[PDB]
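Worksheet for the structure shown next.
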Amino acid sequence: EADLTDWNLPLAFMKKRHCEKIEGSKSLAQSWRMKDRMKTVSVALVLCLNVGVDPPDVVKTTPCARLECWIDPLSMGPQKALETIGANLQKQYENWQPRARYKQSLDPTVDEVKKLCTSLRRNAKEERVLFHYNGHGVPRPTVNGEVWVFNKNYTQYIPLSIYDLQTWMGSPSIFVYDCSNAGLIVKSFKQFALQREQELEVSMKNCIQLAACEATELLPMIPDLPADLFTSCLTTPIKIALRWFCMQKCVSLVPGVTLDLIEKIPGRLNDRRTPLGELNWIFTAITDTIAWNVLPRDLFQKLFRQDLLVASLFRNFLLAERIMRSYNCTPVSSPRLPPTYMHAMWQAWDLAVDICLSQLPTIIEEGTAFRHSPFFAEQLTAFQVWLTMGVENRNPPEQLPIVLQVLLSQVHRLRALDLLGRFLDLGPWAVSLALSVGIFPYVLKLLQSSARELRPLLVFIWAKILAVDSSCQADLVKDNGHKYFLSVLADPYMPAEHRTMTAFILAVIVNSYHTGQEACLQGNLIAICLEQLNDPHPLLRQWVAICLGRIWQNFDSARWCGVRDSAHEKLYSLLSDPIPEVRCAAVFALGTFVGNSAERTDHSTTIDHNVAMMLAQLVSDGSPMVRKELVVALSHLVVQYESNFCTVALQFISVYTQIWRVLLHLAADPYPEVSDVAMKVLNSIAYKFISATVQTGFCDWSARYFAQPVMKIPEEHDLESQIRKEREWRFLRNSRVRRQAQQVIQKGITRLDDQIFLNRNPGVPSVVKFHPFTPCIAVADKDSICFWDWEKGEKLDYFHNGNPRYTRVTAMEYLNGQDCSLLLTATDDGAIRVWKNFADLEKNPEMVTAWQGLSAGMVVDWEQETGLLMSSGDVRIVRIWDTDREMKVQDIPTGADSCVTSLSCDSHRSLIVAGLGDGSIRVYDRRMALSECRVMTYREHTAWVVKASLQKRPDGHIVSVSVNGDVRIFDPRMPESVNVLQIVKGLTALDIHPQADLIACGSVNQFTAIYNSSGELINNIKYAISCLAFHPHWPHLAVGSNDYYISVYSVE
Amino acid sequence: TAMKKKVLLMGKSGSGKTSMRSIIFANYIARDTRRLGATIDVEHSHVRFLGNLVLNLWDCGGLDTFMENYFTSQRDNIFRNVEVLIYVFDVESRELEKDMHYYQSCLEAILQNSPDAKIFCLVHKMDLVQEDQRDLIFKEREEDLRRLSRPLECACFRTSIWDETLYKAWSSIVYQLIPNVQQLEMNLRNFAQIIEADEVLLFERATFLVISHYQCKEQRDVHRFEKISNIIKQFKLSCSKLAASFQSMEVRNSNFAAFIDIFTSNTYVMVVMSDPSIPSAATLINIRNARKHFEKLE
Amino acid sequence: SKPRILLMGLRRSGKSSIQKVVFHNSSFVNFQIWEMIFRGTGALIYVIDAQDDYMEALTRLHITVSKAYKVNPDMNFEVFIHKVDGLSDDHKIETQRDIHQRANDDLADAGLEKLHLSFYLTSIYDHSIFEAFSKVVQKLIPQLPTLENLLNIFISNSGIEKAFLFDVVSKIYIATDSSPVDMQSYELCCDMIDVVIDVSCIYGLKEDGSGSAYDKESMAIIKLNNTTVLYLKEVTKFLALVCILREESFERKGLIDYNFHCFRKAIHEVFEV
Ligand SMILES: Nc1nc2c(ncn2[C@@H]2O[C@H](COP(=O)(O)OP(=O)(O)OP(=O)(O)O)[C@@H](O)[C@H]2O)c(=O)[nH]1
Ligand SMILES: Nc1nc2c(ncn2[C@@H]2O[C@H](COP(=O)(O)OP(=O)(O)O)[C@@H](O)[C@H]2O)c(=O)[nH]1
């Protein structure tokens, strides 16, 4: 089959730098930061219990709900009980907020509450104050916006206006009402809030309110529960959560679980390795997950992330909502939450509890070892399952907030940090989510850890973060996380993939930020970077150089340190690196090095001239990407020595002379972008300060590598992908066209007078080529490139090459002929350039890349398989541009005065054949040295050798033709000719066929003689026929007269 | 894949350590050293020398605050795996006693962590001293230092930024770190005897520090090595600045003929003849023919 | 029989060190830091500090220049506007125009209009001080269009781009070929003479303590990366010839060396050596 040939060929000029634009990815409006850190500074516990006497409203049942902060008030006698409940209530709150001024009011007066609240606002000036009101011992709050307290003698219930209560308390405050018709208070609070706003013309969003009940409702009187039901939920969730679990119908599922076993549960609420602390931790994960999935992002960060105590209250409020619901109570919140009671995640809690306290009989009695919950394991498994087919922006994974909770322990930290990296990889959308859920401060805190196992994971996570949000450079320097990464970048055993991410992280931390530059300089970055600059990884070499370049960007201290370490010298090695990214990164750094001189003496000035001349030898460079940065780098040099370049600029209307001459070559660039940027910088000299400084998007474009995914299989390897099937369809179509064309040759080439079409061009046809498989026949002129067809018979496109009026398109090739083809267009002056989307329906002309070769006109020989391209012409040199390395590899001396009129080459057995204007036909082997290169120099002609073409066989035959018009078939291993022929007297242009051995001649006298290699006559078609062109496969022959016409002949 | 060698450069604030590093390895000029700022903590220098040797330069900031960190928190990071300790003293210093305490605190840490380390002491800034007192002051400081170095041995040098003394100091350290030094010294002495030279000097390409030598006739100026290093390095920089890169040189008299040319990837060679009526090509042909034999040793 | 040159100026101005740098006793020029003194002197160089007030300096200048004119009316007067050669154009231009203005204004007042004052912008780090020297010394030697032309015939017949006739000790060039002279080039050739003389002082100075670093057989070939060849050859006891050419032209050394002998013979004839 003819498929193995297709798949095994390098596709030149089809990579990231060519296809995509050299431009930085636009950062979206990153709105993940807590743009405030409020704190609940003090707490007011107003307890209206009047322990013993019930108020007139509710007569209580004989058994009844009595427990108040887990104390039976009636056990202790009246007075002691009230102090005790106040003491316990304080303790309960101190679990959540241990560093706040607590201040109890116990069966208070009105004046007593005034002095209490007004004092707490004075202290906690602009920071939050909590007001907790427990009205179990006083009548229910009124519709008229009143809450009851006592008189000093405890003889009368005095009302206290909610208006007056919200006067004394300030703006940032939170209110907790644990009484019967508590909804009324919340309604009346919001009324008086609106009423204050109307009076202010001629404290709403600030004030949070939680209330046990809706206005209609009463609190439950059920003897199993506490009286304090709401306060209990908010302040001791795990205690009521377990007691409530044991009251449901679902206890049947766990025999040997009474209330008595729950009392004696082992552990604490802090120690996550204990049984109680396990549940407390799970609970924190479950509530925080429900909140994140159910609430809008805005309201989540308001309540669950701003401050600890509020976040604890609302996490625990979701439990109150669930529990109290089962007793015809609906808790009420001021910043209203949507109903959470019915979230699936509660089913997870039920199972988690069930499994945890099925063990209690054996843990208490038998003394069995407490097995940890599989909760966290299974939730990470779900998060993992989401990632598999979670490449999209669909519904985000519910488990993001659980992944956060897992990072807090060490037990599951490795696995979570892996998955979190895998998630962050998916795309920049994901990194946005991870930062909004609040992963930032925990990921940053882990940089204080020493566990070496974390280093590859955290490095990955942070590269992904910093790829999206570069502002985090502020945070990493503060906490000395910049040291964490420095250690990783100076570690030989750490893989080169992860060291590259680390070098990027440092290049972001350092980027245009003196605090980070001064910090990394002290952490010895310049020395660390130079040690890794000669690595066998092209990405690491690239980033380490950008990193080196950024650290001394407008920072004279990092430059001096670079001079001592002699960085600029070590960076010259990268200027001759194969990979054009690395060459560019090296040019970037050497430019950034030059720009921050601040007008020093001999030491600094002599270095800049060394760096100038080393950059000035990347003019003749293949990549225009490198040449843009080469301009931008030399821009910094011009800005610094503006006085000197004005002397050089005004003269022509020897250092600075040389650098100005460079910018003239970059000004006259084939590629548009380079010519533009070179012109700007050159014109900002002409009319004579810092305004001239251009910045390339290279370092920003490079940084896009870490926003995009990494871990997953690329699009090309996918066997079932649409790109690969259309590529396989093109390769199937190719193999047919090779077969069908081979069949026409085997029949014996008959007469050849059929004209498929005759069209007329705007310009004179100068050069013609046939696209190998698809019928696209590009017929260029002086400037343009008309793309015709010979099946439909239509004009497909019309370019402008871009070259001036003097110039002429001499040569043309078809790069990547097999698939996704391009069109190389060599100009006579030296300019080579490449075009994509040249005969497409929905697309326009697009110049892929373009670079000055050299400096007959110009000749080229593409070599698809080798990846090379060998320019030659008026000069005495045959360059060999590698297109993979975008550099001139070899410059073979011709050893001839006259112009190289033709140039044809061989793969496998390397043989550069080169005809000459004086008459001679040289052959060169590029393996041996330049002094030796001349294998043969046989001379059997005297004129412009129109075409000395070589065949693709191991039996190579150099078919050379002159202006005098006489073929001489040579061999590579002989000194003289094998065969001889004489064809036309006055020859003008000629073409020779690859597969079959046809020779299509031209004539001054309008003839078109088409003979064989043997010298037999087939045709003499009667009409300066300046262009003939065969197909690579079919025996079709184009012609183009001096008159503005084209033809395409055929052997049926 | 090369021999990595750790070199500590220590001394008080202002003593002239970064000035030394900048001139020898960073193509610095004496005049432009007065602008060098205080190096914060340690500023390392990865110098590629001869391809088989890499110098890990640790330029340690001698600010008393940084000094105490090296003795405490950074004791293991600073003094472990050390090949050479270069200690710098400002000759004009007032706090002589305090200088010795900081020196001895370094030696203690060296004895405890890298007892194998070669110690060099540089009595720096001798240019600030009157010429007639320079010898007296040095021998006096040297004898004290050899004594104060207690168990460990140390080599003392008189240094000044402006002259070649810098080369006297640095050559020894660099010379005593070459992995093939004995081999290198031998191979160059073989080449010299064959080429019939009066003196052959070998220099590292970038720094121009003499890494090996050979002499026939005992020469007058025993400080010529550093002088030639200083002279050609200045020229090298002037060449790249004023036109194009330096490639080769030849000098003559009625008494001598010297040839400076690229030797290996990382070296330069200088061959001096008792200027006989030998044509320049016969000497250059012998240079080219000898390259093929010294190359085998690497 | 050497051309005599005098350096004058006020305390701490630019006399002592100037003379030091210019003398690096083996020079084509007789040089000396300063009414018998003005009798056998051909040129007087007054050095003025441009980065400071020149008002006192201009006063001492008029005194010394008027005094020397009384003694020797044929003497040349040269002014080295020092410490600002290869600087900027705002300061330098203002300073140049002012010193030129004021000095000629003072000369007119004493009726010294028959007296010419030549001005030069000189530097320290820069080797543009020797450019100043050049100008002065050209005037001193009588055979002006005689060494210039001899160099033009030698470099045209050989393949040489640039040629300088240097005084070895001071590194002042007394003539050059008629082609425009790049400063840096002059600089590079001065930098060569340094390495020449310094390597000569060390090695080959007799077995005893001293002989001569510069003699009849002093010669040097320096090759640069761009195929540039610098070629030093001895002309007289004080004069050396430094040529800039390409490796391609140097291949034809035989012709260069044969033509050089013609040139050297002619320089001896000119100075009567
Ligand atoms: N006269 C004289 N001055 C010198 C010499 N060496 C250095 N200096 C100057 O003294 C100062 C020394 O500064 P640095 O080389 O930065 O000093 P350092 O020892 O690295 O200082 P820290 O970084 O603070 O530890 C600069 O002005 C130098 O130019 C010398 O040999 N002679
Ligand atoms: N920057 C600069 N300094 C100079 C120059 N010429 C002399 N000096 C300085 O000026 C001071 C006075 O120089 P000196 O030669 O002692 O003055 P003298 O009394 O005329 O010899 C010294 O510190 C020199 O370094 C110059 O061209 N440029």
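All residue numbers given for chain B refer to Swiss-Prot; the residues shown span 4-301 in order.
We read in the header that electron microscopy, 6.2 Å was used to get this structure.
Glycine is treated like the rest: Cβ placed from N, Cα and C.
As written in Swiss-Prot, here are the features:
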BINDING   B:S16, B:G17, B:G19, B:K20, B:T21, B:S22, B:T36, B:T42, B:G65, B:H127, B:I164  GTP binding site
BINDING   B:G17, B:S18, B:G19, B:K20, B:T21, B:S22, B:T36, B:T42, B:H127, B:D130, B:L148, B:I164  GDP binding site
MUTAGEN   B:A29 to F  In RA3 mutant; abolished interaction with RPTOR without affecting GTP-binding; when associated with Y-35 and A-46
MUTAGEN   B:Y31 to A  In RA1 mutant; abolished interaction with RPTOR without affecting GTP-binding. Does not affect interaction with TFE3 and TFEB
MUTAGEN   B:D35 to Y  In RA3 mutant; abolished interaction with RPTOR without affecting GTP-binding; when associated with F-29 and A-46
MUTAGEN   B:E100 to A  Abolished interaction with TFE3 and TFEB without affecting interaction with RPTOR
MUTAGEN   B:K220 to R  Prevents RRAGA ubiquitination and alters interaction and regulation by GATOR1; when associated with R-142, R-230 and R-244
MUTAGEN   B:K230 to R  Prevents RRAGA ubiquitination and alters interaction and regulation by GATOR1; when associated with RR-142, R-220 and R-244
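Feature map: annotations from Swiss-Prot on the structure.
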residue : record               : contacts (Cβ under 8 Å, 6+ apart)
B:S16   : GTP binding site     : B:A41, B:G64, B:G65, B:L66, B:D67
B:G19   : GTP binding site     : B:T36, B:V91, B:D93, B:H127, B:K128, B:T162, B:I164
B:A29   : mutagenesis position : none
B:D35   : mutagenesis position : none
B:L148  : GDP binding site     : B:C124, B:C157, B:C159
B:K220  : mutagenesis position : B:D201, B:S277
B:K230  : mutagenesis position : B:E167, B:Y170, B:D224
Binding-site residues listed as B:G17, B:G65, least Cβ neighbours within 10 Å = B:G17
Using all protein chains in view, find how many other C-beta atoms are within 10 Å of the C-beta of B:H127 (GDP binding site).
-> 28
When the Cα of B:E100 (mutagenesis position) is compared with the Cα of each of the recorded positions B:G17, B:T21, B:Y31, which one is closest?
-> B:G17
Going through the mutagenesis positions B:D35, B:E100, B:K230 in sequence order, which have a CB under 6 Å from an atom of ligand 1?
-> none
Diameter of the GTP binding set by C-alpha atoms, the set being B:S16, B:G17, B:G19, B:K20, B:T21, B:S22, B:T36, B:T42, B:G65, B:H127, B:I164, in angstrom | 19
Judged by other C-beta atoms within 10 Å of its C-beta, the most isolated of the recorded positions B:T36, B:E100 is B:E100
Within 10 A of the CB of B:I164 (GTP binding site), the number of other CB atoms across every chain shown is 21
DSSP three-state assignment for B:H127 (GDP binding site) = strand
Near chain C, which of the recorded positions B:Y31, B:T36, B:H127, B:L148, B:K230 can you find when the cut-off is a Cβ distance under 8 Å?
-> B:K230
What same-chain residues, at least 6 away in sequence, bring their CB to under 8 Å of the CB of B:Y31 (mutagenesis position)?
-> B:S22, B:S25
Rounded to a whole number, what is the top Cα to Cα distance in Å among the residues the record ties to GDP, namely B:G17, B:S18, B:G19, B:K20, B:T21, B:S22, B:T36, B:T42, B:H127, B:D130, B:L148, B:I164?
-> 27
Who sits close to B:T21 (GTP binding site): which same-chain residues at least 6 apart have their Cβ under 8 Å from its Cβ?
-> B:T36, B:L39, B:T42, B:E46, B:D62
Where does B:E100 (mutagenesis position) sit in DSSP terms: helix, strand, or coil?
-> helix
Look up B:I164 (GTP binding site) in the DSSP assignment and reduce it to helix, strand or coil.
-> coil
Going by DSSP, give the three-state secondary structure for B:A29 (mutagenesis position).
-> coil
Looking only at DSSP and grouping its letters into three states, which state does B:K220 (mutagenesis position) belong to?
-> coil
B:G17 (GDP binding site), DSSP three-state class -> coil
Taking B:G65, B:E100, B:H127, B:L148, B:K230 as the recorded positions, those within reach of chain A by Cβ under 8 Å are none
Which three-state DSSP class does B:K230 (mutagenesis position) fall into?
-> helix
According to DSSP, which of helix, strand or coil covers B:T36 (GTP binding site)?
-> helix
Could you say whether, by DSSP, B:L148 (GDP binding site) belongs to a helix, a strand or a coil region?
-> helix
